[PDB]
Amino acid sequence: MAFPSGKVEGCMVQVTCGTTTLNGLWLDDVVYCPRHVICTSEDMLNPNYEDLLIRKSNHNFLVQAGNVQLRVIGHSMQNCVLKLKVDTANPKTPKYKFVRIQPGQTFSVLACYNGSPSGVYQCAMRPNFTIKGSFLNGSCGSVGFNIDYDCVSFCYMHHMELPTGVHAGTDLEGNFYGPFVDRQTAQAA
Ligand SMILES: *C(=N)[C@H](C[C@@H]1CCNC1=O)NC(=O)[C@@H]1[C@@H]2[C@H](CN1C(=O)[C@@H](NC(=O)C(F)(F)F)C(C)(C)C)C2(C)C
């Protein structure tokens, strides 16, 4: 069974940088999203993330909660996630924590597109650190979570699809599960 998704739906936003749009997670006054949002299509082949981060300013990021634009007032990189500091705290922020899960453990995924929740399903982390998800274009930044009474444990942010059709991603501190890298290059499970 998947967990009810209401607590997470209220945290989902759309993040756009240039022509690249994906999803972000808005907790308190920070938006978390995959750092490859800052890449053009070309950049994704061999990204120098340090240098791409330099050339972006706060106003190059468009963050929208539904129809409301949120002002980005700071940005930083933590491993493979970007943290955007916004001028508005999310009033729907649940009690939450960030946890890193192990193979064999299950969690719920809230698949989102353009910041809009689309569906909920249960996944299990496989021994090679991949998951058999259902993700299309624009699904990056969708999150995985468990619920402990009233507390949402976020454990997964979505980044990529592998050639065999399984999926890989990070925890919410930006560290990949498994030996994967956020580069459009020869990678296999
Ligand atoms: C995020 N919105 C998408 C989610 C993908 C699209 C198809 N299904 C998914 O889960 N992520 C990406 O587009 C990432 C992103 C560049 C390319 N990429 C990939 O997932 C590609 N895969 C790989 O390069 C591979 F095989 F190495 F894993 C793609 C061929 C587009 C499926 C970056 C930065 C990795």
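Shown for chain A, in order and in Swiss-Prot numbering: 3269-3457.
Using the three backbone atoms N, Cα and C, a Cβ is placed for every residue, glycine included.
For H3304 (active site, for 3CL-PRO activity), the same-chain residues lying six or more positions away in sequence with a CB closer than 8 A to its CB are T3288, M3312, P3315, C3408, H3427, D3450. What Swiss-Prot records for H3304 (among others) is active site, for 3CL-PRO activity.
What Swiss-Prot records for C3408 (among others) is active site, for 3CL-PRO activity. According to DSSP, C3408 (active site, for 3CL-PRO activity) is assigned to coil rather than to any helix or strand.
The Cβ of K3353 (variant position) lies under 8 Å from the Cβ of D3297, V3298, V3340, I3341, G3342, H3343, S3344, each on the same chain and at least six residues away in sequence. DSSP assigns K3353 (variant position) to a strand in the three-state reduction. For the natural variant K3353 to R, the note given in Swiss-Prot is In strain: Beta/B.1.351.
The natural variant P3395 to H is recorded by Swiss-Prot, whose note states: In strain: Omicron/BA.1, Omicron/BA.2, Omicron/BA.2.12.1, Omicron/BA.2.75, Omicron/BA.4, Omicron/BA.5, Omicron/BQ.1.1, Omicron/XBB.1.5, Omicron/EG.5.1. Reduced to three states, the DSSP call for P3395 (variant position) is coil. For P3395 (variant position), the same-chain residues lying six or more positions away in sequence with a CB closer than 8 A to its CB are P3371, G3372.
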